[PDB]
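Undergrad: Here it is, the structure in full.
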There are 2 protein chains.
Amino acid sequence: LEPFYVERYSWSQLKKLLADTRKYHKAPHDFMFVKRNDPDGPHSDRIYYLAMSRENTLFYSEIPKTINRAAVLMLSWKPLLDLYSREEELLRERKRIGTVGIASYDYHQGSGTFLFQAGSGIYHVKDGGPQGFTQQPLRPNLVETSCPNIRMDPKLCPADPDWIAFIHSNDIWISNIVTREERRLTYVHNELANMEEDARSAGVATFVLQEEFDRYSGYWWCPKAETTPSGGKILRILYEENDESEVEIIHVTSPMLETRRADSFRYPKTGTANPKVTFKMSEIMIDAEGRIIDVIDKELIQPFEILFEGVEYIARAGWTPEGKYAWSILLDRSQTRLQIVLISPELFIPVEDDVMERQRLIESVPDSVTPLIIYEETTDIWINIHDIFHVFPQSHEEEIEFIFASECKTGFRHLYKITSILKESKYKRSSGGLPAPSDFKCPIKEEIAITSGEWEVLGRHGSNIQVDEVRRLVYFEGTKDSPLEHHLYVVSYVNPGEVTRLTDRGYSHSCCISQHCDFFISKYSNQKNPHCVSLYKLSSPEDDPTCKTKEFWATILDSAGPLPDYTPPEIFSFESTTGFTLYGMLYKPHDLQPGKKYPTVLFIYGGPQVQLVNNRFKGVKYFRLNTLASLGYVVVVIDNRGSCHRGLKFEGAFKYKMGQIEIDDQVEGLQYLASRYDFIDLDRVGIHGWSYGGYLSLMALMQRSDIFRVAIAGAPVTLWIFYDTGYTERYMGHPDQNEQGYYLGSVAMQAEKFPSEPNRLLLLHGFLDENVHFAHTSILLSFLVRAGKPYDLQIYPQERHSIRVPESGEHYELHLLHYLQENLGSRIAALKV
Amino acid sequence: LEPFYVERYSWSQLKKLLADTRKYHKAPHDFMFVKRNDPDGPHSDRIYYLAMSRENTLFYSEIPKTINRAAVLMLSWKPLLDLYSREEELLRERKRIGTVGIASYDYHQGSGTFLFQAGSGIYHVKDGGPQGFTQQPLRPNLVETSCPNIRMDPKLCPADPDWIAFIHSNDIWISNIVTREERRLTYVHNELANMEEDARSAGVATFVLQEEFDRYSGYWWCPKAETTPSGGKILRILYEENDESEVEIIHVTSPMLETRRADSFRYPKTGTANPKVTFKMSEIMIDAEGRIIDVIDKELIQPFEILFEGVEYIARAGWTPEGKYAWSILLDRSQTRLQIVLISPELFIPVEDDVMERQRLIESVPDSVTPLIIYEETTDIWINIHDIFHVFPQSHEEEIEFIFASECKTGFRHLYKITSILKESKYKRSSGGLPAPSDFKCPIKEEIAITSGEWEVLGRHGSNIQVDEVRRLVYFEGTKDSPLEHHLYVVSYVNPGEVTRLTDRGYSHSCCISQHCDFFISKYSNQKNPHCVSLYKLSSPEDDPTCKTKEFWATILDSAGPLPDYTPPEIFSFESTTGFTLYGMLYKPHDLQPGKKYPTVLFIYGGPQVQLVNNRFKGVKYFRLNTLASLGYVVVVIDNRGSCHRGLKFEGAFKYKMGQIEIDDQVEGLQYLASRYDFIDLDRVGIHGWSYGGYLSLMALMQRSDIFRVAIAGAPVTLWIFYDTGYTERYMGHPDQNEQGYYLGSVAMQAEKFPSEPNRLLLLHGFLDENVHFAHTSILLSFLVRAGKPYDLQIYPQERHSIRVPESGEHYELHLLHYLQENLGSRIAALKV
């Protein structure tokens, strides 16, 4: 063969090319179905959703009772409405929200009350309650406040839509939107105090639980209100209280660089103490008229450590829908033992200073009342937290039924219907001892598996189940038809068997089912077609309600249609020497000259909880992998072992071994291609990735000087001893029980292994990164300098983990092309060597 | 004219080249003469001095009463002795100490008591006092303490050498070194309280005073002790007391990168508040036994803003020889108004909590007693502070004679013998008003200029004046013979005639004159010969005491001989279009070729207070400029207008106009060289400097995008609003009244002016730099990314403003050479364009 050299564009010509290709180019979400219940009118439902017009607001569309099955009905988007703090900027990093405006909302089917934060303000309108359905945009009603700082995480009370709660300065507040009454429920954080002195918070999820467990709230309204004798009621808020006094303090640069100051930050470094956590409960007494009689604040009868021995993370929490028990999913620190636990409000006593008054209240509580561990699972690998957990109405007082999902039985996540016996505990507090390990555990009456197979149910990033308690069905999202396509399925939970698919093959679907289970919405795409949102109607043959079929109904969002100037990559697979099928994407270069070999650029992530290779449209996010092909680079992407959507066995492959397996799969796939395509120049191969991808880019250059000419590492994790507990320990365990794994997985501990030629290493970092701190890069550079190695370095001083400012994104793309051109593809590059 | 191209060495090759040449390659200082008074012994004096054996410690040599004039005598060095915290590490950055061991020392003439810090320890020995002279090394006596943290800045009481003082946690302590008694004199700083809430100090110079006024001390012993009736005595200490509570707080990265924390410290940013400062005095009453009886603390009778209207910085301070008055040099904030001031101890009243006893104490002090301004000068350029100031024993008790130095009168710094009348002031505290700005001023009886001419007396960086009161002479260093050589001069202060030069021309000398004025020591070098140190004997014909002659006496340190593998540069000069002569240094590329033109690297500083071109040995400091010449680069260095040693008009050139002029001079001299020598390729010129030098490198690349191919900016000031008060306001003035100056002199405010070609800009910065904070670089990167301009960046995370870690230095030289080779010198560099 004969080497292809990429054209040598100037920095200003490359800026032009990139700007011209970009000169062209968020879909609906948070859907809600509301019945009109109007016989005379032509509309059966009204659907509300968030979407970009620009800013992000509530829209609505009208679901008609029938359709012209000749034509395609495209629903019109009626606008519903007529319109950053260091708390807003940090939360919108933890959720990975790129949008601006309304991020989420809250609704009360009874009242028709919408409640939503929008900038610094909290608003509320009504629609679809007794007050009817607007035919034009509504003007929102601002909630009044005496509070001086931004109100975070507003929630409607499900039992009373006059009452909302919110967090201000790390304490829970309630406000009545009709009576204008306002009230602070917790006095845990002085806002005037400094960081080190206070370090306490109520109703807020701590950093680790937003970053690594995607849980953002830490208080939960009780769904039912209890009546006082004189025609009032009691409302309940369960909340987690946090004390981060032992948690290590990090400083990270304040975005306003002019100040030259840093922001204090609680970061549980791997090995260090996580925050101290316990449950609490506010009892709020309301009189008949809707004003606050009194607010009792209640603590657990015994300490948290005693009742929930071994629990470190409060992964999830809420209420049974009866309002009877507060439930919670709890992990041990190793993230190998998960427990579902019911907690009676009778476990909470009022907080008292008097030692003799508490011992009085303690005596009042009976020994029968005790935490109930309705479920427990263990794994030699790790427990992946998900959002799937459905509690049924209680038939007998002494059983609870529920659906949960687990990778622990099969090696693959499946739904399971479980009945638990609510036995009274062996243990009595009377004895005055610390309860045994299995003293609170409930017997398992039945454990019916609703699904099974060499495929998994999805329960993260908004994937979930939807139970039809009438037809005794459960809709879920799965990889049953393929690992590269997510599809909607339905199945009986009473007598499970056949698993009916509802989405059409050849597309990967993100799905949302009406609360009435008579409609669903699919956001679907494939490698060649950009995302469409469509609305399908569910009906059953009248001989068997257990059986469900779909009928396309109306389009909510039409695709722009196979984008021109974009050549999609072709998916491939190959059998590993490890006995797994690995999948990849190949961007062949545009205008393929026969008799020529091209420089190959391997883009990588390779970390857990992620899959790059699937049948989705990569034209939006990975448009620049296409642009590289248009300049005459081969671009390769390989989902190596540890990637998600392949079962726990596949994922657990790098437990304790991070950075020691992923590249051997990247190279195995990179060679399977070279053997099959003589147009791949293995002498000019570069690797680029961000975050975990940037990590492996550096491992690629240490482990394999031979294969990879240049590594471009963005926000790389150079030192696992610095990452947080929630993530690092899930995969690497405590650094005492993996001395060697932490050493071999930390690229900064191994700077001598880097090349002694320049123009091979390029390091990129967000200067204000609060997730992968900039000290990963600053400490690797320190050891490269000692080892007399050379590096190239671009800092993005306004950026954090993600790149938000576009000027930054443009510079990153411009530099990356120029760098690959100057140090890989072009003629001048081969001369430099 | 054929282009020469430098041999493209690899990164590993270039590292070897440097390590090989680096494989090849401190003189004595702090000299002090003690007379032996041995009429029968062969030795007249014994000199004590600090030098490197290895550690830096005290040595002595013997001065012969007589010498064989036929031969040279080389004095053998006898060792006198028998063998970092955060605040000791910052002091060494402010002083710019590289050496380890003993930095300075004290000596009580009467007792023979030495006193010196060495690491954490404080030690004393005796030699040359009543107790005679050691023939063998003495053992250092540790001053014991109860003080937890390290002790900074020890000083011997001259009025009793049993007592010493020192600073501990920003308070003044005294310790008797025979009774081991240890007393704390000030209670202004809580070591355990956080620095944000404390920010008060006593006896310490604040940051700007150490950085910009090279004053490293804030307390002063009274040099005589008043006697008591019982037979004890009163010792006194004058001390500056600062409050940094209103001074902006900055965060620099902690050097322990593992912690990912930042150290808070107080930085007076241009235009913000300098610390509130005042004078105080500690009266220590000691008994006849030597035990402390009592300690009264005393404040000024009126606030510092009243007694010293206008004074922003206390520049220097101390006591007159009898200790009748304490004196102080005082600047206004614009540093255009120097005042000298006498403050009687009688101005200080005991500090009393009672509001009514303090009133009885105020009236007790006479209204006659008042601050005495004995000298005031003003300039529309600015005041350069200096260590020259001499007060004569008082003859008339209403007059005071002294010697000061000033550029204000003639435009060059010259000595002046001044008598001032101490007329009791008109202002009275009884009247109870504030004084007019002229009320403490003093009539000026005479003012005889001792020197004059277009050349300056030197009074910075250890240059000072020795004063023979017996013969009424004053020895001083000056630029009279040339700007490129410093020389030792002597002249009468009674009948100031002509100026006898004592040093030999053809060399540049730093000098040090026996307190007896019968000897002097010169450390001297020239462009070709490394620094020597010789001892000369002063002699006068018995007919005329003014006539002064020298005679070589002994070698203290022999030259290392002319170094091989080092060609020196040749000094040049050129008439500027501005009218001034400018000097330069040319390193011709070793092994010149006929007809061939070579790549050129201009090393630059160009800031004030510094001259790079002079007749001193550059073989140590600028060794690598010659290493650049040995590879093929022409190397050029020019002292543009602003640089020191050429008078106040030459310096004042860039008042308010920093950045706007300097490069015109650098390019003028570059073109002068290009006309006379045709080997200077002007199509291949790089510029490189550190700090101000890196600043001008960035200005050269904006302003002259045509003359300069690459710029390599080290630790460069990019935003004058960020730099400190005492420096920026001295030249650029307050920012709100020179708004255009600050804009035009700030490269980051002009990022659009930078090239759009890559491989032309290199930013180098110490990550922990606390002087030119790394925000200068990060904010400039901020604006360069916005503007879409390319840059190369290198960080040194171990280093602050200097480069101390040897591995950081090796990597800097190696990158600097490779970047020059790959982007300026070689043929591949010509292909890149």
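Numbering, chain A: per Swiss-Prot, residues 48-72, 78-105, 109-138, 148-897 in sequence.
Backbone N, Cα and C define each Cβ position, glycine as well.
Pasting the relevant annotations from Swiss-Prot:
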type: MUTAGEN; residues: A:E275 to K; note: 13-fold reduction in affinity for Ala-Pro-AFC; no effect on subcellular location
type: MUTAGEN; residues: A:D451 to F; note: Reduced dimerization and reduced enzyme activity
type: MUTAGEN; residues: A:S755 to A; note: Abolishes activity; no effect on subcellular location
type: ACT_SITE; residues: A:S755; note: active site, charge relay system
type: MUTAGEN; residues: A:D788 to E; note: Loss of enzyme activity. Loss of dimerization
type: MUTAGEN; residues: A:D788 to A, S or V; note: Strongly reduced enzyme activity
type: MUTAGEN; residues: A:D833 to A; note: Abolishes activity; no effect on subcellular location
type: ACT_SITE; residues: A:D833; note: active site, charge relay system
type: MUTAGEN; residues: A:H865 to A; note: Abolishes activity; no effect on subcellular location
type: ACT_SITE; residues: A:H865; note: active site, charge relay system
Undergrad: Counting all other Cβ atoms within 10 Å across every protein chain shown, which of the mutagenesis positions A:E275, A:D451, A:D788, A:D833 scores highest?
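TA: That would be A:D833, with the highest Cβ count within 10 Å.
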Undergrad: Is any of the mutagenesis positions A:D451, A:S755, A:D788, A:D833, A:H865 within 10 Å of A:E275 (mutagenesis position) (Cα-Cα), and if so, which, in sequence order?
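TA: Checking each Cα against A:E275 (mutagenesis position), the hits are A:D788.
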Undergrad: Around the C-beta of A:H865 (mutagenesis position), how many further C-beta atoms are within 10 angstroms, looking at every protein chain?
TA: 20
Undergrad: Counting across all protein chains present, how many other Cβ atoms fall within 10 Å of the Cβ of A:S755 (mutagenesis position)?
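TA: A count of 20.
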Undergrad: Between A:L138 and A:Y148 the model skips 9 residues; how long is the Cα-Cα span in Å?
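TA: With 9 residues absent from the model, the flanking Cα atoms are 18 Å apart.
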Undergrad: Between A:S105 and A:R109 there is a gap of 3 missing residues, so what is the CA distance across it in angstrom, to the nearest whole number?
TA: 6
Undergrad: Out of the mutagenesis positions A:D788, A:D833, A:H865, give me the one sitting nearest to A:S755 (mutagenesis position) by CA distance.
TA: A:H865
Undergrad: Spatially, which candidate from the mutagenesis positions A:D451, A:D788, A:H865 is nearest to A:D833 (mutagenesis position), comparing Cα atoms?
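TA: Closest recorded candidate to A:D833 (mutagenesis position) by Cα: A:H865.
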Undergrad: Looking only at DSSP and grouping its letters into three states, which state does A:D788 (mutagenesis position) belong to?
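TA: Where A:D788 (mutagenesis position) sits, the three-state DSSP reduction gives strand.
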Undergrad: So 5 residues are not built between A:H72 and A:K78. What's the Cα distance between them in Å?
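TA: Each end of the gap has a Cα atom, and these are 12 Å apart.
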Undergrad: Roughly how many Å separate the Cα of A:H865 (mutagenesis position) from that of A:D451 (mutagenesis position), to the nearest whole number?
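TA: About 25 Å separate the Cα atoms of these two residues.
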Undergrad: To the nearest Å, how far is the Cα of A:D451 (mutagenesis position) from the Cα of A:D788 (mutagenesis position)?
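TA: A:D451 (mutagenesis position) to A:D788 (mutagenesis position), Cα-Cα distance: 22 Å.
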